[PDB]
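First the structure, in the form of structure tokens, and then the observations on it.
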Amino acid sequence: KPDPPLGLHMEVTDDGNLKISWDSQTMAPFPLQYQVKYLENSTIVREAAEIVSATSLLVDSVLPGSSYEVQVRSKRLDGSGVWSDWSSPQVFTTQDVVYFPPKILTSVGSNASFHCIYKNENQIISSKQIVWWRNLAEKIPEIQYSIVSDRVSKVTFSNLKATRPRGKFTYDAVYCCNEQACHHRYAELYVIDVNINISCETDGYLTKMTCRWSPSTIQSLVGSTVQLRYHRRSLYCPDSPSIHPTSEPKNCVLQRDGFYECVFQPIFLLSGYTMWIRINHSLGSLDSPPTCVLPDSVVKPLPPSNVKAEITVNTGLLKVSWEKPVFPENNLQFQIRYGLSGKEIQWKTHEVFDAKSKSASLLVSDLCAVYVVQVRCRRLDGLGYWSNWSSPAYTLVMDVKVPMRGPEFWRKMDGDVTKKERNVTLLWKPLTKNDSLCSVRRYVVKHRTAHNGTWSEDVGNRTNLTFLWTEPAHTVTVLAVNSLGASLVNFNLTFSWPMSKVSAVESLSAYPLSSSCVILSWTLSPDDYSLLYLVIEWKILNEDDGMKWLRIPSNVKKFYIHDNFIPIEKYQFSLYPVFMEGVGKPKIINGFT
Amino acid sequence: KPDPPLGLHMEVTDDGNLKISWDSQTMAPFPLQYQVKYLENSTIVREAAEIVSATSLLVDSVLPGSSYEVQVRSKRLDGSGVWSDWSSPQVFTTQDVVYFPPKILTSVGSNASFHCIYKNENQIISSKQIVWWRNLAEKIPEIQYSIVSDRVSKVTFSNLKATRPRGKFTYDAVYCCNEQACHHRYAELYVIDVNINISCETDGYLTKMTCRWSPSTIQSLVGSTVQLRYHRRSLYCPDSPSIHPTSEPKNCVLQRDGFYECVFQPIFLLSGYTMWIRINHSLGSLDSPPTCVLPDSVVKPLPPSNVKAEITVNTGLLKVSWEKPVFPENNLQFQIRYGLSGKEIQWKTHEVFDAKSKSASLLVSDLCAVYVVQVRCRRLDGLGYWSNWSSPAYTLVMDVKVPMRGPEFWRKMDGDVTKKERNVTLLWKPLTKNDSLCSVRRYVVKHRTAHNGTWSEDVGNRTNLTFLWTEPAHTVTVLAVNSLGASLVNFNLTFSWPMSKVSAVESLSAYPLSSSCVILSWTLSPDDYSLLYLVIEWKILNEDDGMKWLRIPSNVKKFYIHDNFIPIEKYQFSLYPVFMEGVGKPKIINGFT
Amino acid sequence: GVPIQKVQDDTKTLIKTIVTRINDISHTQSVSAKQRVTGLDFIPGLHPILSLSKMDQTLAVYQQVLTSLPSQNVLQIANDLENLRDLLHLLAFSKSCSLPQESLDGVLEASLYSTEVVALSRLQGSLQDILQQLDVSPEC
């Protein structure tokens, strides 16, 4: 005799039906026939017993606010069997509202519809009187209504815009009502921002796919698994990205920024990857809009490499040489930023429009000053990004030419006035980076005499040289010899006693602007000889030392003398005119400082 | 038959009471009466036996230097019970020297009485022979001495003072001695300050309560237990701060700020918490004045959120906007600090008394520099805390209004005298923040001629502009256009050769006041043409550059020029009179500085 | 001993505070308070609460309802309701008058969201009504 049925279960469907399912006799090695009686204590009481060979049954068009008592018995299907006892009756009580379906879980832009059975005083009202509201806000437009039956009313939503949140809820609430009076139960519309832009990037070595996406929206409904789904089409991305039936999951790892990142190696450089996010929920499943990516199109450009900067020979231009990055092989324009080497770099930009030019040249103000120069490249069509700046290129401090100008020198007299041969001590000063390039190896004093002729004496790096002047006329020139050669411009100063008495200054005056500022003016006589410049000699009046000189152009009547003068000591200022034929007769004045 | 009694113990009280206790037999379901025998092995041996229904017995007047032995047996109280076996005896021995009491813990203004039974060579000396000494330093006056008995010495302190701590001795150590013969025994009299200020703060969400308090004074006694005790009374706090008999301890932990801080969570919000610090000391329990609080009154005022500080256009005020925090809900006072942006800031402060004002306008010296502003708020009644200063708020540099007065511009001549088309270089200076208000976006030079009418060419940010003047007359007006418009008051300058020969100055002279100041004197001729103003043009004589001009009112006769004057150079003072029709002929003099 | 004016001001401040704090929960403000919903008729919604005993039994029922909902914010609001009920007992003591002192699970289980949103907006209404009639000489 068969065992009475066990595990009776029954559920109200989305389409407003009832499905009854129960556990069969596992121990029975023979088929079973099931008599299931339902007592519908609805607005109309209907007790009816149906027969099923399986464990499933359906009842259609449920009446709202109704009881249901379900009973099941079983029997041996084959042979002279005996019907078993009833199972446990179970009682359902329906409510005033029936939904078709209760809930929908979907994405943006879909088409979602509901139907309603509204009871009122056990009278199923006309569908013309059933009207919906979304979370008790406003009446759905009439064009979105429909009548499946006079009792089953219908509402439709096309072009579903994503449900912008209202509090912690993740859905729109819905009640369908007999206009002004209706029931407690609430229908849920789960729509979220499913259009997501997962940003995928190729590594600079073309061995890695890294994909990041921020799930800022999904972390509001719980109990749903989330994963990355993808497929690989053989070559390139079809213009319509869609989910091919074969799909595969990818494991991904969360980071601190709240983004999930997915790491892929090795990479198919030309296979198109159709990718999306799968969200498996109890209600159903959602998928983000499939997007196809081709790896070579998301490659971060690589910096130019093997960068050396050097000052061009005999021109002073900044030549920068580099090697093209391995990828991509397409034509690239180069933006080169450059400036001085230091804490602050006055970045200026050079534009190179041909890829084959692995080296270029630019203009700089200083020709041995260290610089910081970097290079970046972009694809010619602009399809891509800007590569990282190249290795900072530095320029070496080295002379490129011969020096431009020789040092300024002046004479000091040693010996008595009467005796002919006097010790001329030529004192010059070290040359800055404006005329001496950036270094000088030595100074050479080239003489010029009517008796001994022209001879050059090397004094090395010294700024002084004492030589015995003997002849009535003696020109002397000073040349600054660097690692490459002698200075181009070189002042020539002649010594001559007959022209040592030639006066070229009418008047000389000095005023103490400050302790470190002595302001000097002079009026010069009409000069017959070829005058190059003048030499200001200032010293404390009536002393042997303190002797100091500067080279003034003869074209000016001004000179600022900036020196640590002693206020209590009066200073003797001597202005010496310089001619081709010889040093002229000075003008000597005395003034305070 | 009942079991023999167990758990015998004996103790001696302060006054000299002998307490004997034993453990009652719980296993017996009937009351028990105990026969207890005690043998006093004193100087005279005694033995006695009593019957008590309870489990305790008292023997008053414990004899010094005496032994006591106790034994107990039990019998059923109701019915024909049988006496149980005698228990295990307990033996104890006593001591000699006595104080009443050994120590006293009290506060200022108390009436502390002390007594001592002092034993000298096994003899209790008379109370007149016992002398009390404060810390063995100063004898206590005999007016405070009293005679309880010949063998009990008494001292009294009415209206006590605070026992100021001497090192680690917060108490006073009284020594009662045989005049000059002092024992080592002493009595400790404590006075301890317990006044502690407690700061309590309710969270910013109304879920938990956090209290902080500093044990500043109590960090002088160790070995005692210091803890916070709280009692929750159903509504509010009693109007008189008091100790309810029932209370509980609260777990609180010290933190690095020096304040014990502890949290109640979740909170009973209008349900009054009466707490105070209990200190179980060896002498008893010192209790801080019971402080009761209603947590709602000590909620945190949050720093106000979303404050925007900007510049009001067309009015030049500093606008600040904000919203009230989530809590509290009472009226609020607000404090605002503001100043110019920078590493250093001069904080100006203002306060708002009405809570309805969510916006404010303020006056600031600088109108168009970056400003940093911070906000804080407190309960208007002040029953709480001052909020942390808000995040810095930065204004945006926008022009307040169109400029007021236009720039002063002058002419520089380039070209031959006969060559009519001459380059006029208009030179002006940027306006001050009083004229330009915030900034001048651009300069527009509007020209005027009888041929081309009036036309303008935009200059940019440059203060110099060289234009080719060709016509016999040409008017120029420089307009400083800000983001809203041009300057209101502007000057027009006309260039025209035929009346450029018009004389307006009779006599001109200069005097070198100093190397930094020079005085300019002039007397003017009766002007037929409208003399708007003059333009003093000073430059290095017999030179081209060094050219500097200044505009002078035509209604004055004296002027002062301040510059880094060069006393060597004679200077060409060219006072150019300016007319409505055009520039007049300069008055040119030469003079040293 | 007990200053009654402080109690009226604290009562008003706490009511206004609870209503605004619950007012920060955004989804309830857009829900019609007066709209009738069949099934939650046991919740003492808008139905003239015109006596001290009716206010007390109303807040008692509201307390019993809030006690079963597992949210922390509502738990403290329920604590404030406790302080308020004890305060109404103190107010009746001030005016001299005695004050004496199931199906929730079914609606909580079948429709918790609807039940909560309505229960809360009705609570806000009850407090707004008591406030609107805490000056027209309240009587026991």
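What you see of chain A is 235-827, where the numbers are those given in Swiss-Prot.
The way this entry was determined, per its header, is electron microscopy, 4.4 Å.
Every residue, even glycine, has its Cβ placed from backbone N, Cα and C.
As annotated by Swiss-Prot, domain 'Fibronectin type-III 1' applies to A:238-331, with the evidence given as sequence analysis. Taken through DSSP, the domain 'Fibronectin type-III 1' (A:238-331) splits into 0 helix, 51 strand, 43 coil.
The domain 'Ig-like' annotation in Swiss-Prot covers A:329-427.
Per Swiss-Prot, the feature domain 'Fibronectin type-III 2' maps to A:537-632.
Per Swiss-Prot, natural variant A:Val541 to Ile is noted as: In strain: NZO. The C-beta environment of A:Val541 (variant position), restricted to residues of the same chain at least 6 apart in sequence and closer than 8 Å, consists of A:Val554, A:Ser555, A:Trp556, A:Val607, A:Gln608, A:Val609, A:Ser624, A:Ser625, A:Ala627.
Cβ neighbours within 10 Å of A:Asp600 (variant position), excluding its own Cβ and spanning all shown chains: 15. While the structure shown retains the original residue, Swiss-Prot records the natural variant A:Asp600 to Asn with this note: In strain: KK Obese.
Among the features that Swiss-Prot reports, domain 'Fibronectin type-III 3' is placed at A:637-729, with the record citing sequence analysis.
Quoting Swiss-Prot on the natural variant A:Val651 to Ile: In strain: NZO. In the three-state DSSP scheme, A:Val651 (variant position) is classed as coil.
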Which residue counts does DSSP give the domain 'Fibronectin type-III 2' (A:537-632) for helix, strand and coil? 0 helix, 42 strand, 54 coil
Between A:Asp600 (variant position) and A:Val651 (variant position), how far is it from one CA atom to the other, in Å? 47
For the domain 'Fibronectin type-III 3' (A:637-729), the DSSP residue counts stand at 0 helix, 47 strand, 46 coil
